[PDB]
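Some notes on the structure that comes next.
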Amino acid sequence: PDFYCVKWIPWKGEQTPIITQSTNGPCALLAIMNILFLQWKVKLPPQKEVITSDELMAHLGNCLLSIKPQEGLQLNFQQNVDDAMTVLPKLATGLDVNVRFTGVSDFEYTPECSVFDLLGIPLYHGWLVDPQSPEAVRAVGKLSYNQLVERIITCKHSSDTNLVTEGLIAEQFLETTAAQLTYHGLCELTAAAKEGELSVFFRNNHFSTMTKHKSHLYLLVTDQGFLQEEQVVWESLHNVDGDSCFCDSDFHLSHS
């Protein structure tokens, strides 16, 4: 959990490095930092076999601090920086996000949110309510999965089944849509999702590098296991659940 292993993969023309989580924690630095290496925003000596939470960290800070501003955020930006810079070292350990269920770019604002909101990197999650189920739209509203828990516990105690009825039928929406994704979220995600531009995906307090390529949603292979395999580069999110096909950089299929 201290060091990290480099996959070294031919991508977009040249030999490009990438990082592999084996521990598989609430680990979002590997997920962001990855993006930067692809974007070639951070170059690594061709040599490098390994890298530390230390290396990765300081690499990101020089990368954030090298953002000159774009006129939304004006001197609002100047605090967006301070916010992020300060909760930067947080990313090393891990970071909960309060996911909203309204939309796939909808969260309660952590100040760790500010790192993405500054690196022009989108964050998305799959855990959306289904307007193809009316009770949720009403019985969940704009509440978040840290604010819905607080609320379900309030309803379990209200002597008024008018608002226990909700408190039951929220308990449904979790003790069912456990996998933090719905078919609905998954579809709606591809909707928002710009082709070919890389992003980050939240699920079960766990972070993934993402993209849409030929209008399907393919993630990266942050798994250390498939490691000598340069051609094994993207897994699919073609499906609500099941199995996924693997690819080389150019999104051609590959086999062990």
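In chain A, numbers come from Swiss-Prot; the residues present are 111-181, 185-369, in order.
Each Cβ is built from the backbone N, Cα and C atoms, and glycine gets one as well.
Database features (Swiss-Prot):
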ACT_SITE  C137  active site, nucleophile
ACT_SITE  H319  active site, proton acceptor
MUTAGEN   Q131 to A or E  Abolishes ubiquitin hydrolase activity
MUTAGEN   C137 to A  Abolishes ubiquitin hydrolase activity
MUTAGEN   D209 to A  Abolishes ubiquitin hydrolase activity
MUTAGEN   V210 to A  Greatly impairs ubiquitin hydrolase activity
MUTAGEN   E263 to A  Greatly impairs ubiquitin hydrolase activity
Neighbours of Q131 (mutagenesis position) among the mutagenesis positions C137, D209, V210, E263 (Cα to Cα, within 10 Å): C137
Candidates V210, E263, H319 (recorded positions) - the one closest to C137 (mutagenesis position) by CA: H319
Mapped DSSP class for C137 (mutagenesis position), helix or strand or coil: coil
Rounded Cα separation (Å) that holds between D209 (mutagenesis position) and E263 (mutagenesis position): 16
Helix, strand or coil at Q131 (mutagenesis position) [DSSP, three-state]: strand
Around the Cβ of the residue listed as 'active site, proton acceptor', the count of other Cβ atoms that are within 10 Å: 17
Local Cβ density at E263 (mutagenesis position) - other Cβ atoms counted within 10 Å: 10
